[PDB]
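**Student:** Quick one: the structure is below, questions incoming.
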Amino acid sequence: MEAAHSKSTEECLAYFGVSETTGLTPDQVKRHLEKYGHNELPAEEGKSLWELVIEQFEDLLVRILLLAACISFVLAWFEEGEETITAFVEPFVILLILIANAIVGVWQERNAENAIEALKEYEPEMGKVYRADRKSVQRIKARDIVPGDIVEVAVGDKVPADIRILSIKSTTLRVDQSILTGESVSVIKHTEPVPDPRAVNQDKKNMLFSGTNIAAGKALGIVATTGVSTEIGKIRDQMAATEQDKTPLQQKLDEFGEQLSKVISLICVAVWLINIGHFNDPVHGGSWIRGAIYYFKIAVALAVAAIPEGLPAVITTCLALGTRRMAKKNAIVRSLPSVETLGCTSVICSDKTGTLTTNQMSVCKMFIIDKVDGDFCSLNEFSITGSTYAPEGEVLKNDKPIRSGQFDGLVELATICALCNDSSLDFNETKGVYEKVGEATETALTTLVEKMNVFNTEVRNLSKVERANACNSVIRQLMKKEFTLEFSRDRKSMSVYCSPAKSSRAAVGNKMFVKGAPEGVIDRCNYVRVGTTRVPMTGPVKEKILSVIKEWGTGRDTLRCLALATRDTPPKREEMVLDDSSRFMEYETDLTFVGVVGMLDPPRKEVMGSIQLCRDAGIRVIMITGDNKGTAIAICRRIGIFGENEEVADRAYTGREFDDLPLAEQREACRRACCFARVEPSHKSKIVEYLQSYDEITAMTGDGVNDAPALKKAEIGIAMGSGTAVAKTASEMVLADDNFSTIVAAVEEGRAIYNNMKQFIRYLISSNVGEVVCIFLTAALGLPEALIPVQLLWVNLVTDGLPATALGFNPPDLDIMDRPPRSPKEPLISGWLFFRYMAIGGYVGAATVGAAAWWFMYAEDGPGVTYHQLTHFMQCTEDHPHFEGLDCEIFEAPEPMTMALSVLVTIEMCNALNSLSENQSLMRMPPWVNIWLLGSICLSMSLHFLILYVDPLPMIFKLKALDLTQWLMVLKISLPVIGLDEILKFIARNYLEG
Ligand SMILES: Nc1ncnc2c1ncn2[C@@H]1O[C@H](COP(=O)(O)OP(=O)(O)CP(=O)(O)O)[C@@H](O)[C@H]1O
Ligand SMILES: [Ca+2]
Ligand SMILES: [Ca+2]
Ligand SMILES: [K+]
Ligand SMILES: [Mg+2]
C-alpha cells in the first residue's frame, strides 16, 4: 500500500524496506501477500443477470407479437372471441413460440460466455520482477506480485500493477492509458515527485497504472498498490455500458425486418378491406361490429403468422454460436462483428516475425573479418548449435568446437551482443525451460553469448537459474552502460553508450556498441575491425560482407540477420542531445564493423496449408515485415506465397522502393504484390488502407507494436496470443493458440453464419408467402374460408419456431470455402432468390386451397360437389338458389379447414428440408446433416397430432381428419414442394451466377 506518487523514489524504497536493484526477499513477499492479498480483482463474476438475457424481448419484431397477444387477452376478456375459451388459448399460442426461441437464445448466450471466460482465464498473465532470490529479472504470475517489489516493463507490455516509476531505461517512456483516462494519444512519464496528493490521474506523470500499455521505452518501478486498491480496480463496477450497438449484418437484417413490417401491415389491412363485406353474414349474427372484429382477428393472426418473430434471436444465436466455436479453437473474440466480417474478407495482410513464424529465435551462424588485403576480403564464419534459448551448445569452426575467446573479433562480437540488449533470460523451474524476457531477437543474442563464453568463465558448477545469464553478467562488469539509444524502426538499429567499469582508468575511451539491420549499419561504418585491429571500409570488403548476408538470408535456413558494430571514438555526452530520437542516427555514425549473426526462426507448421485454403477461397495473403527483402522473399516461397521459381520483381517491395513509386502506383502495387519488406509501422497501415480503397474487406494479423496501426485500420485485427498487449489491445480477435489455421476456420464460420441467415429467410418468406397466397386465393377465387384466427396462430407456432431456429445449426455448405468472398454491399436478397420465394410460396398457397377443395370436390367422405364449386356459396338456409340443394351447411365443416391446416404444416416442414443448403440437392446434402432440424420437425408434427386426436383439443381448434387416407392425401400434395425446389436448385446449379 502506498498512498503517494508525491513521495520521492528514495522514500518509496525506504517505506517498503527494499533494495532498488534486488527486490523483495522471499520472506518479504510472504508478509506482503498476507497483508495485501494477491494482485487480482476478485470480481470475475456476473456478466448478465439470468433476467437480463431473458429481456431479449425488446427486439424489433418480438414486440409486435407481444402486443398481438394483448388484443387477444382483451378480446377474450369480453366474453367472446367467437367461441368462448378458444380466445384464452390464442394468447398462449403466441407466447409459446416467443418463449421457445427465448430459451434457445438464452442458452446459447450462456454457453458462449462460459466458453469465452474459460479461454480467457486459461493462460496466466505474467509480470517481470527483480526479487532477492535471483540476480537477473524473473517472471512470475502477475497475481503473485505485491506492493514493494521491483517491476520491469517495456514497449508492448501491459502494466501489471500500480507502479511508481524509479528509473527510465530509455530516453523516453510513452504510455497508452486510454483504458483509464480516455486520453487517446500516448503520454510521457518521468521519475520526479508530484507534490499534490489531490492530483488527478493525468497528473500522475511518475506512475504507471495497472491495465495500461507501454507504447515506447523501458522502465523500472516499485509497486505502490495492487488488486482492488488499483486505480482501475476502484472503478470497475461503474460505467454506463461502454458496451455497444449491434453488428453490420445484424443492422442489415434488422433493417430488412423493418421494411417487412411495412409489407405485412399493408397486406393485413388489405385482408380487413378485401372483406368485411362478409361482415353481416349469418356466422356472427350479422351485427355491424362483430364481423369487423373477426376479420380484424384474421388480420392480426395473419400478421403474427407472416412476421419472422424468431429472426432477432436466430442471429443473436448464430453469433453466440460462432463465438463459442471460435473459443473452442482458442480464438478470443473481443468484438462481435469479427467473425461475420472475416466471412467476406478478400485480403489477409500478415506480419512475418512472430506471426507467420514461431518467433523462437536461434543464432546458428555468425562471422567476423579474417583477412583484408587489397580487393581481397575473407571472413571467419562460425556455426552454433542449440535451437532453443538454453545456454547449451557449441561454437564450431570447420566442424570443430572452438573457444570463442580465441578470436578477438568474437570477444567484441559478444561484448556488443551483451551490452546492446534490453532483454535477458529466465529459467522456469516448473516447466524446466529457459524462457525469454523481452524480445526474441535480443534474447537469442543473450543465449549466444552464454554459449560463446568468451572470457572462459566457470559455469559448469552453477544452477540452471544462474547459468542463464552468467557470461552476460561478466561482460556487464567490464563496462558501465551509461545510457541507451532505444531501437527505432526508421534507423533500424539500437545503441548503447559505455565506459570502462571500475573507473580505474577514466579516459581509455568510451564506446558505443551498435546492432541493427545490416544494410543501414554497414553503410554507417568507415572502418572494419580485424581482430584487435582496424582498417578502412572499402568496396570489396562491403561487397564481401553483404554477399554472405544475401547467402544466409536466401538459403534454405532463411536466416534473419543482424550487424554489429562499435563506434571507436564516440562524441562527448555533452554534445549529445537525448531529447529528439531523430538525432540518434548521426550519433551512430563513423562506426567500426565487427560482425554479423544469422538467426533461425522457423515458419509455423500450419501456415503453408492455411495459405492454400485462402487461395482456394479466393483470399489473398500478403506478408508485411520490417525484415530484409531477401529473407522475406525466401520465406514467402517456403510458405507458398510465392512459388519456388517465380519472378517476383514487381510483386515484392521494400519500403524505399514503395515510397519511390507515385501514389497511383503504390495503390496498384498493393493489388499485385504479396511481399512488402523493410517497411515501417506507417507503411503497414498504408498498405491496408490501399487495399481498402478497392472497397475490399481487409484483415491484418500481427503481434508487435509495429503492427498496431495496421491492426486498428483493417476491418478485422487479429493479434497473436504470444504477442504484445498493445497488439492484442488494437485487435478484434486474439489467437491464444498462436494457431494461424483458426483464421481460415473463422472465415468459414463467418461465411456459414451468413448462409444460415439466408436459408432461414428463404424458409420463412417462401413459406409465409404461401400462408398469405392461400387466404387471398380463396377470398378471390371465391371459396369458403380455409382457416380461422387460432388455426392461423397454430401453423405459426408450429412452422415458425424451432424448425426455423434450427436452420441456424445447419452445417457448412459443401463448397462454402471454394467460391470467392461475397461483396459486403451485395443485395441482401438476390433477384433470382425472390423468384424462388414466390415459386415456392405459390405452390404452398395453391396446394392448401386445392386441398380444402379436394375435400369438398373429389373426396368420398366429403360431399361430391364436383367441378365448378357448384359455382357459389349462396345456399345459406334451407335449400337455396336451388343448385343441388342436397347438403346444407357443409361450409363451416372443420373437415375442409383442418385438411388445409395439415397440408400447411406438413408442406412447410417439407421445404424446411430444402433449406439445408441454398443450391445443394437433398441427394448430396441429406436431411440427417442437420439433426436439430429433424427433431424440431418431429416436435411439430407430434404437436400437430396431439391437437388432432386428444379429445378436448380438437374442439378448441376444430375437429380431426381420417388418419389412413386423409393424411395420404396431405402427404401426396405436400411432398412435391421438395421436388420443385430441387428442380429450382438444379437451375441455379447447372446454370449459375452469384
Ligand atoms: N532490438 C533491436 N535492435 C537493433 N535492431 C533491431 C532490433 N529489432 C529489430 N532490429 C532490426 O530492425 C529491423 C526492423 O525491425 P521491425 O520491428 O521494423 O521489423 P522486424 O523484422 O523486427 C519484425 P516483423 O517481421 O514482425 O516486421 C529488423 O528486421 C532488424 O534488422
Ligand atoms: Ca410467424
Ligand atoms: Ca409459417
Ligand atoms: K480493426
Ligand atoms: Mg512481429
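These residue numbers are counts, starting from 1, taken along the chain as shown.
Even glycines carry a Cβ here, placed using N, Cα and C.
According to Swiss-Prot, the record shows the following:
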type: ACT_SITE; residues: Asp351; note: active site, 4-aspartylphosphate intermediate
type: BINDING; residues: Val304, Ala305, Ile307, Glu309, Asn796, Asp800; note: Ca(2+) 1 binding site
type: BINDING; residues: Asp351, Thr353, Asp703; note: Mg(2+) binding site
type: BINDING; residues: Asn768, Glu771, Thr799, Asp800, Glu908; note: Ca(2+) 2 binding site
type: MUTAGEN; residues: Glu309 to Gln; note: No loss of calcium binding. Strongly decreased rate of phosphorylation of the active site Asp residue. Interferes with conformation changes that are essential for ATP-dependent Ca(2+)transport
type: MUTAGEN; residues: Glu309 to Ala; note: Interferes with conformation changes that are essential for ATP-dependent Ca(2+) transport
type: MUTAGEN; residues: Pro789 to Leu; note: Almost complete loss of Ca(2+) transport activity because of reduced Ca(2+) affinity
type: MUTAGEN; residues: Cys876 to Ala; note: Loss of ATP-dependent Ca(2+)transport
type: MUTAGEN; residues: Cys888 to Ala; note: Loss of ATP-dependent Ca(2+)transport
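So that I understand the layout, could you describe where these features sit and how close they are to other parts?
**Tutor:** For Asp351 (active site, 4-aspartylphosphate intermediate), the same-chain residues that are 6 or more apart in sequence and have a Cβ closer than 8 Å to its Cβ are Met623, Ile624, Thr625, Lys684, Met700, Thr701, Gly702, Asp703, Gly704, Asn706, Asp707.
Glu309 (mutagenesis position) falls within neither a helix nor a strand when secondary structure is assigned with DSSP, and so counts as coil. Here the Cβ of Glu309 (mutagenesis position) has 28 other Cβ atoms within 10 Å, regardless of which shown protein chain they belong to.
In this structure, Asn768 (Ca(2+) 2 binding site) is part of a helix by DSSP.
Long-range Cβ proximity for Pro789 (mutagenesis position), meaning a same-chain Cβ under 8 A and a gap of 6 or more residues, is found for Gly81, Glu90, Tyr294, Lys297, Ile298, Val300, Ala301.
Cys876 (mutagenesis position) falls within neither a helix nor a strand when secondary structure is assigned with DSSP, and so counts as coil.
All chains included, 12 other C-beta atoms sit within 10 angstroms of the C-beta of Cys888 (mutagenesis position).
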**Student:** Other residues with Cβ within 8 Å of the Cβ centroid of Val304, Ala305, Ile307, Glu309, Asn796, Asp800 at the Ca(2+) 1 site?
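**Tutor:** Residues close to the Ca(2+) 1 site, other than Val304, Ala305, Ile307, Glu309, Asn796, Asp800: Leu65, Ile97, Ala303, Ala306, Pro308, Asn768.
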**Student:** Given the recorded Mg(2+) site (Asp351, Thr353, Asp703), which additional residues of the same chain have their Cβ within 8 Å of the Cβ centre, ordered by sequence?
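**Tutor:** Filtered neighbour residues, in order: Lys352, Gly354, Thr355, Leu356, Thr357, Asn359, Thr625, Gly702, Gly704, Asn706, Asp707, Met720, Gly723.
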**Student:** Given the recorded Ca(2+) 2 site (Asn768, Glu771, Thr799, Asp800, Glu908), which additional residues of the same chain have their Cβ within 8 Å of the Cβ centre, ordered by sequence?
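**Tutor:** Sorted by sequence, the hits are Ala305, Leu764, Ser767, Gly770, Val795, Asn796, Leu904.
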**Student:** Enumerate in sequence order the binding-site residues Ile307, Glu771, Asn796, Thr799, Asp800 whose Cβ-atom distance to ligand 5 is under 6 angstroms.
**Tutor:** none
**Student:** For ligand 1, list the recorded positions among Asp351, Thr353, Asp703 whose CB atom is within a distance below 6 Å of it, in sequence order.
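**Tutor:** Near the molecule: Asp351, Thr353.
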**Student:** Running a distance check here. Ligand 3 versus the recorded positions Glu309, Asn768, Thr799: which have CB less than 6 Å from one of its atoms?
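**Tutor:** Among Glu309, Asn768, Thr799, near ligand 3: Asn768, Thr799.
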**Student:** Cα-Cα separation of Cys876 (mutagenesis position) and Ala305 (Ca(2+) 1 binding site), in Å?
**Tutor:** 31
**Student:** Just checking, which of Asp703, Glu771, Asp800, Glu908 (binding-site residues) has the fewest C-beta atoms within 10 Å of its C-beta?
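**Tutor:** Checked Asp703, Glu771, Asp800, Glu908; of these binding-site residues, fewest Cβ neighbours within 10 Å: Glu771.
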